[PDB]
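Everything below concerns the one structure shown next.
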Amino acid sequence: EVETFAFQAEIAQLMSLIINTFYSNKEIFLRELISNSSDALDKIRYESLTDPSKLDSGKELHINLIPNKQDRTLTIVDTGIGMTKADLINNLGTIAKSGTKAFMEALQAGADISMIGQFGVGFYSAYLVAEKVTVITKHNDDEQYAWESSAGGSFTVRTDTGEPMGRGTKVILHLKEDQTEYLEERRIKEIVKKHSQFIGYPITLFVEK
Ligand SMILES: CC1(C)C(=O)Nc2ccc(Br)cc21
C-alpha cells in the first residue's frame, strides 16, 4: 500500500532550483545531512534526560556513513529521534515552506546554495548528488516508514517491510551517474574532516569488500 503525495509548490520549486542551477560545490550535501542527524540525536538525548525509557529502542547515539558501489548508494544512518508518518508528510519535520521563502530571497540577495542549512531546508541539498532519495525512519511513537522521491513534484510514503531499525533515520542517496566520487573512502573522509569535524557524535565510515 503506497500513498503518493504532491510536494507543496514552493518545495517543488526549491528542488528544481537545486537540480537545475549550475553550482559546483556539491559536497556540502553531506555536511547538511550529518548536521540534520546531529540535530535528531540531540532531540532524543534531551528527551532521555527526563525519561530514560526513551532509549529502550536503542541506547547508542551515532552516525554511520555506508557507501555501496554495487548499488551506487550512499546511506547516512543515525539513531536520533526519528520521524512519525505525519513528520514525513510534513516535509520531513521541517518548516520547508517558510524556509524556502527565506532561502530564495537570500539567493537573489548575494547568498549561495551552500548556505541552505541556515534556512532549515538542508535535507533537499541531497538532490545535488542524488537522482532518488529514500528515507527510512522509526520514531518511538509510530511505526517504521519509507519516504521516497525522484523529484518531479511527488513523493511516496509506505510502511517499511525492510530491516527493523529500532529508532532513527536512514537517508539512502541513489547517486547520479557522474557523482560516484562520493562513494570513495578518501573523498568521504576529506568532506567529513573539512565540514563536520565538531559534530558531537561518532561518525563511522564503513568500508567495502
Ligand atoms: C531532516 C532529515 C530528513 C535529514 O536529512 N536527516 C535526518 C535525520 C533525522 C531526522 Br528525525 C530527520 C532528518
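Following Swiss-Prot, chain A residues are numbered 16-224, in order.
The deposited model was determined using X-ray crystallography, 1.5 Å.
Just so you know, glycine gets a Cβ as well, placed from its N, Cα and C.
What Swiss-Prot says about the mutagenesis result for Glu47 to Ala is this: Strong ATP-binding. Strong interaction with HSF1, HIF1A, ERBB2, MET, KEAP1 and RHOBTB2. No effect on interaction with TSC1. Quoting Swiss-Prot on the mutagenesis of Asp93 to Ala: Impaired ATP-binding. Strong interaction with HIF1A, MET, KEAP1 and RHOBTB2. Loss of interaction with HSF1 and ERBB2. Los of interaction with TSC1. What Swiss-Prot notes for the published mutagenesis of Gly97 to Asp is this: Abolishes ATPase activity.
Checking the mutagenesis positions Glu47, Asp93, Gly97 for a CB within less than 6 Å of any atom of ligand 1 leaves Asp93, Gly97, listed in sequence order. Shown are the mutagenesis positions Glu47, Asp93; of these, the residue with the fewest other Cβ atoms within 10 Å is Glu47. For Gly97 (mutagenesis position), the same-chain residues that are 6 or more apart in sequence and have a Cβ closer than 8 Å to its Cβ are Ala55, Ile59, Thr152, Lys153, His154, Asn155, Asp157, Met180, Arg182, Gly183, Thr184. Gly97 (mutagenesis position) falls outside any helix or strand according to DSSP and counts as coil. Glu47 (mutagenesis position) falls within a helical segment according to DSSP. Note: the Cα of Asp93 (mutagenesis position) and the Cα of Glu47 (mutagenesis position) are spaced 13 Å from each other.
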